[PDB]
Amino acid sequence: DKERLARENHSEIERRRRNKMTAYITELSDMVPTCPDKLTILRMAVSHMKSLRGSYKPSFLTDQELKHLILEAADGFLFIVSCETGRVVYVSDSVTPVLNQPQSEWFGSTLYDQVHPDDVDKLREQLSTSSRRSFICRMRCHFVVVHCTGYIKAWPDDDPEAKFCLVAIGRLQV
Amino acid sequence: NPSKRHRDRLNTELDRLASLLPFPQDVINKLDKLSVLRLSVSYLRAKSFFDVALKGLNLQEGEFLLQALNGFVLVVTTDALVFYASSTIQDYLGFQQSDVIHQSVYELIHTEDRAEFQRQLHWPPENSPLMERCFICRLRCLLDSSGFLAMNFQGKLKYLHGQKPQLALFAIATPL
DNA sequence: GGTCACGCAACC
DNA sequence: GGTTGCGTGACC
Ligand SMILES: [Er+3]
Ligand SMILES: [Er+3]
Ligand SMILES: [Er+3]
Ligand SMILES: [Er+3]
Ligand SMILES: [Er+3]
Ligand SMILES: [Er+3]
Ligand SMILES: [Er+3]
């Protein structure tokens, strides 16, 4: 008949909910234009949020923040190339710290021009198009080992299904 | 009563704030009130840090980055708390980023590898040669797996700012 | 083990 | 009239 004790342990639990609640308010008051009533901190937090910002894609992190992050953890850069004709479609600015010669001899040049001669035949096999492809090749600046991972997406939300393009990122192999 | 109004108008702000979060509605509405705050500050922390460090297809780029990568992105702090887990964590481990962020990283790691990971957190200048981490670890998986899907963290530990000077592991998860 | 909502006693 | 915390219970 000491159930009050176990219901006194219930109090301890509900208490942490407060501390965790309040502790977040304090945390949520350090990422705001201040050093205060909690409610005010929540209204100001809503204000901050709305200041930061058919189908539309929300994101914890923007393209700049992802681009950067990947570029930091792995030395990876994005590129989209045309699935058959060696035609580059896009290359992020992250091709500068990984490799050099950004956005000039990669801008309109064929992806086959940026690889080794002895890798062309091994690359066209990836681009048969006869869903996700990954490989490794040797890239220009003399040469470095690049691991490439990505998927195939076409370039022209349905119920059944959707020239194609290889959308992939390449990072220094290790 | 006046206490009922207190809690009520205190709640409506949590609901608005939650609705402003950058997740699908499916998950927003099932958010625990505490989770709302917790992750809501995780967001602002990430934004601060990125503002200090970073101080038309350019848009499609991010999406392409998440899918093109054979894995997901992870940011952990020395406190061993996921500063960030990319949306694609669901695609390889069956966890929704919503419920991974600001939760002990150790609730995703196998007991055996938990130790090695703890050692990888703590080994220092900004871009030293040291504290480049490339270690293998098994992480819980919820897909049809046998649990504990084995994969390989390749990342570069660097200094974490914007919070208040702690370190942090920024890494990529390579499943193979 | 945990959430959410009560109502209470403080205090500006 | 406000907000800060506390111990309960119902409902999972
Ligand atoms: Er009883
Ligand atoms: Er690097
Ligand atoms: Er050229
Ligand atoms: Er349709
Ligand atoms: Er919870
Ligand atoms: Er975008
Ligand atoms: Er074992």
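Residue numbering for chain B follows Swiss-Prot, covering 34-88, 109-176, 209-229, 231-250, 261-272 in order.
Going by what the header records, the deposited coordinates were determined by X-ray crystallography, 3.3 Å.
Any Cβ shown, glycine's included, is placed from N, Cα and C.
Annotation for B:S36 (mutagenesis position): no spatial neighbours, criterion Cβ-Cβ under 8 Å with sequence separation of six or more. In Swiss-Prot, a published mutagenesis experiment is listed as B:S36 to G, annotated Strongly reduces transcription factor activity.
For B:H39 (mutagenesis position), applying a Cβ distance below 8 Å and a minimum sequence separation of six or more within one chain yields no residues. Quoted from Swiss-Prot, the note attached to the mutagenesis of B:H39 to G states: Almost abolishes transcription factor activity. No effect on nuclear translocation upon ligand binding.
A C-beta separation below 8 Å, combined with a sequence spacing of at least six in one chain, links B:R40 (mutagenesis position) to none of the other residues. One mutagenesis experiment catalogued in Swiss-Prot, B:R40 to D, is accompanied by this note: Abolishes transcription factor activity. Alters on nuclear translocation upon ligand binding.
Cβ neighbour count for B:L50 (mutagenesis position): 20 (other Cβ atoms within 10 Å of its Cβ, all protein chains included). In the three-state DSSP assignment, the secondary structure recorded for B:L50 (mutagenesis position) is helix. Quoted from Swiss-Prot, the note on the mutagenesis of B:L50 to D is: Abolishes transcription factor activity; when associated with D-79 and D-82.
Sequence-distant contacts of B:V74 (mutagenesis position), defined by Cβ-Cβ distance under 8 angstroms and a gap of at least six in the same chain, are B:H155. Record note (Swiss-Prot) on the mutagenesis of B:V74 to D: Interferes with transcription factor activity.
Under the three-state DSSP scheme, B:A79 (mutagenesis position) falls in the helix class. For B:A79 to D, Swiss-Prot lists a mutagenesis experiment annotated as follows: Abolishes transcription factor activity; when associated with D-50 and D-82.
Quoted from Swiss-Prot, the note on mutagenesis experiment B:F82 to D is: Abolishes transcription factor activity; when associated with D-50 and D-79. Long-range Cβ neighbours of B:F82 (mutagenesis position) (same chain, at least 6 residues apart, Cβ-Cβ under 8 Å): B:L246, B:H247, B:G248, B:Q249.
Counting every protein chain shown, the Cβ of B:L118 (mutagenesis position) has 27 other Cβ atoms within 10 Å. According to Swiss-Prot, the mutagenesis experiment B:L118 to D carries the annotation: Interferes with transcription factor activity.
While the structure shown retains the original residue, Swiss-Prot records the mutagenesis experiment B:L122 to D with this note: Interferes with transcription factor activity. In sequence order, B:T141, B:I268 are the residues near B:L122 (mutagenesis position), counting only same-chain partners six or more apart with C-beta under 8 A.
For B:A79 (mutagenesis position), applying a Cβ distance below 8 Å and a minimum sequence separation of six or more within one chain yields B:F136, B:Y137.
B:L50 (mutagenesis position) sits 28 Å from B:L118 (mutagenesis position), taking the C-alpha atoms as the reference points. Using a Cβ-Cβ cut-off of under 8 Å to chain A, the mutagenesis positions B:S36, B:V74, B:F82 reduce to B:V74. Under the DSSP three-state reduction, B:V74 (mutagenesis position) is assigned to helix.
For the recorded site, B:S36 (mutagenesis position), the DSSP three-state label reads helix.
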